[PDB]
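**Student:** Here it is: the structure, laid out below.
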Amino acid sequence: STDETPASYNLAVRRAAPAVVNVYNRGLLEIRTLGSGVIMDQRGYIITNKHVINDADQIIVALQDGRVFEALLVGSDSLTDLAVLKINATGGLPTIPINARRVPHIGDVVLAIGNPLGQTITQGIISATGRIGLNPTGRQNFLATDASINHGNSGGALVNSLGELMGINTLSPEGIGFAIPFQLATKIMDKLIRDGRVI
Amino acid sequence: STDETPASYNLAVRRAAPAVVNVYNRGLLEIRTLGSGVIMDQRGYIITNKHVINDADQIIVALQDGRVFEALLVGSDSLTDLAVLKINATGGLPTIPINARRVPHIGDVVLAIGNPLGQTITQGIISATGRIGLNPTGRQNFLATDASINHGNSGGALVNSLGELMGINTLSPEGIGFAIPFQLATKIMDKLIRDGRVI
Amino acid sequence: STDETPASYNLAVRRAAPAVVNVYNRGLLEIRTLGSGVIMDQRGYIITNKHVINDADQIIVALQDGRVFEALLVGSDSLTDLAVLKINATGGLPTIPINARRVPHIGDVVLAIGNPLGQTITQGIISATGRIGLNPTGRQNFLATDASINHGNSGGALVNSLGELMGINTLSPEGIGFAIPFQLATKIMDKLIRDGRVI
């Protein structure tokens, strides 16, 4: 036992966990814990759930390395219950690994990450994929997983054994949790970033 | 990340999932979703739970490849809450992989498969094995697992990382799901097939 | 399929499971099932939860190999809800593998073991680690995991793929179970053993 190594997905945790952050409100002083989020790129854009930031007077984001920024709401999307925040990027931002070439397969191992107790991670697999409810996008709508999904990780990341982003944990039929495919999450972010610059 | 491969049990899914089917009723027109089932052999025999087909006027079975047959009830077994259906086998039927030589061990990884949301798969391990309640068979009665078992997969298959059949998800003490060992399920099917041909 | 081998953690089960035992009370005759415990060393010391043995007139311990001893309460610790029992060690006692050099990492695979249905094992990962509530020890207080933790395994062991002891399942915020790090459990046991010899 002493010589060998335990089976673990701590690799994926090292790679993707730094990029997952907390999201707070700071009304007035009251500092509430809203939920989780995911740093997407060096520009300082972050994805989170719309419900998390719905009634937010002041939004604050806290990284696992100790840094704390104030974020501004770039824009949200009710249908997918997503929202994009923006923060000033001091030199060095941890970003969520993304592989646009990777094709998620049913059965894949996935870790769910978010802060309820500090950062927390649960393990499951991709239970199913397809489209659900109103699907204006025309593209695959949901991603199901038996990894525990709750408020504590709602808005957080869902990643494979490699650490690559598979989806965004969301709340929008028991024992199963849902995430928004990273391909759809990417597209929605871009359209929210671009259409945020509009009269 | 781009080069390597994610840890996954999609192999087992490819092999065993095609064989797991939906089971409906078609009263009158009302088409209800009853539960799941498992194609066992080329002859077109299918195992499912007795509760699934208890009050069924007309039974219908739908494969993942798009085909839809009408099934007839070969016979059921109250003690194990199993039931065997029969369908006309057009050329080419997907059947559930079975290894009569394989000995299930506690700790083994297992996937639970069934259609609640479309086909769905959850992951767990064999938590325990033994005999429970009235045991006329004299042989091992149950197989416990922490893979989520629910109505949506009740009657579906339980398989290992290889795809080999370990048991039949059933409903007949919290956080744990149950399946009927494939060795017992086989024997019960045969006796229901044979004793179905009786005056 | 026939040639290959299923993915399994039965190795860890073989190594650590024999050491996990049942704990009963024997009032008067009534024999109640209290919970689970863990043989720690050849001297015959066993760890269990304090709630398990709180109102115990006579304590009995049953191994998976068939042997049955009477245990005496060495002492307990309210803060960590632990308790140490002592039994006469006939030649040959199964003890829980321990690696004082092993550093638990988040994401590690872990099996939870205890007797509710006979011995049962569930699989999860180390979700988180840190310190919680009143922390007089100054050292890391808790270990979180998404392996199912319940009364049936409360007091039982939590081990990695190797079988090495990671913690003691305990009851002292949903979907997540807790265990006491084995490094803290060791220290508490020793202090209870030593300070048990006191006027």
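Residue numbering in chain B adheres to Swiss-Prot, whereby the residues present occupy positions 39-66, 74-161, 164-219, 229-255 in order.
Header lists the method as X-ray crystallography, 2.5 Å.
For all residues, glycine too, the Cβ spot is worked out from N, Cα and C.
Positions annotated as active site, charge relay system by Swiss-Prot: B:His96, B:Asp126, B:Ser201. Here Swiss-Prot describes B:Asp122 to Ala as a published mutagenesis experiment; the accompanying note says: Causes substantial reduction of peptidase activity. Binds activator peptides. One entry in Swiss-Prot concerns the mutagenesis experiment B:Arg178 to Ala. Its note says: Causes substantial reduction of peptidase activity. What Swiss-Prot says about the mutagenesis result for B:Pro183 to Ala is this: Loss of peptidase activity. Also affects an interface contact between the PDZ and protease domains. For the mutagenesis result B:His198 to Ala, the note given in Swiss-Prot is Behaves like wild-type. Record note (Swiss-Prot) on the mutagenesis of B:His198 to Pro: Partially bypasses the requirement for peptide activation, acts synergistically with mutations that disrupt contacts between the protease and PDZ domains and with an rseB disruption. For the mutagenesis of B:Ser201 to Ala, Swiss-Prot gives this note: Does not restore RseA degradation in a degS disruption. Loss of RseA degradation. The structure shown keeps the original residue.
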**Student:** May I ask which of the recorded positions B:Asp126, B:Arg178, B:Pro183 is closest to B:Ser201 (mutagenesis position) if we compare their C-alpha atoms?
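**Tutor:** Closest by Cα: B:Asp126.
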**Student:** Please identify, among the recorded positions B:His96, B:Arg178, B:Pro183, B:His198, the one with the smallest Cα-Cα distance to B:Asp126 (active site, charge relay system).
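**Tutor:** Closest candidate to B:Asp126 (active site, charge relay system), judged by Cα separation, is B:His96.
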**Student:** For B:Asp122 (mutagenesis position), identify the closest of the recorded positions B:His96, B:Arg178, B:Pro183, B:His198, judging by Cα separation.
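**Tutor:** That would be B:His96, the closest of B:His96, B:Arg178, B:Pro183, B:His198 to B:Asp122 (mutagenesis position).
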**Student:** I'd like to confirm something. Which of the recorded positions, B:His96, B:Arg178, B:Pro183, has a Cα closest to the Cα of B:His198 (mutagenesis position)?
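**Tutor:** The answer is B:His96.
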**Student:** Where the model skips 7 residues between B:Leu66 and B:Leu74, what's the CA-CA distance in Å to the nearest whole number, could you check?
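**Tutor:** Here the endpoints' Cα atoms lie 4 Å from each other.
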**Student:** Over a break of 9 residues, report the distance between the Cα atoms of B:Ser219 and B:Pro229 in whole Å.
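**Tutor:** So the endpoints of the gap, B:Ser219 and B:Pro229, lie 12 Å apart at their Cα atoms.
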**Student:** Can you tell which of the recorded positions (B:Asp122, B:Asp126) has the fewest other C-beta atoms within 10 angstroms of its C-beta?
**Tutor:** B:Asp122
**Student:** Specify the count of other C-beta atoms within 10 Å of the C-beta of B:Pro183 (mutagenesis position).
**Tutor:** 7
**Student:** Counting other Cβ atoms within 10 Å of each Cβ, which of the recorded positions B:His96, B:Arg178, B:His198 scores lowest?
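**Tutor:** Sparsest of the recorded positions B:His96, B:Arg178, B:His198 by Cβ contacts within 10 Å: B:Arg178.
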**Student:** Which of the three DSSP-derived classes (helix, strand, coil) applies to B:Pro183 (mutagenesis position)?
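**Tutor:** DSSP assigns B:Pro183 (mutagenesis position) to coil.
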**Student:** Taking the 2-residue hole in the deposited chain, the Cα-Cα distance from B:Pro161 to B:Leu164 is how many Å?
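**Tutor:** So the two residues bracketing the gap are 5 Å apart at Cα.
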**Student:** What three-state class does DSSP give B:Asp126 (active site, charge relay system)?
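**Tutor:** For B:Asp126 (active site, charge relay system) - judged by DSSP and reduced to three states - the answer is coil.
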**Student:** What Cα-Cα separation, expressed in whole Å, is found between B:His96 (active site, charge relay system) and B:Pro183 (mutagenesis position)?
**Tutor:** 21
**Student:** Going by DSSP, is B:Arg178 (mutagenesis position) sitting in a helix, a strand, or coil?
**Tutor:** coil
**Student:** Counting every protein chain present, what is the number of Cβ atoms, excluding its own, within 10 Å of the Cβ of B:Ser201 (mutagenesis position)?
**Tutor:** 25
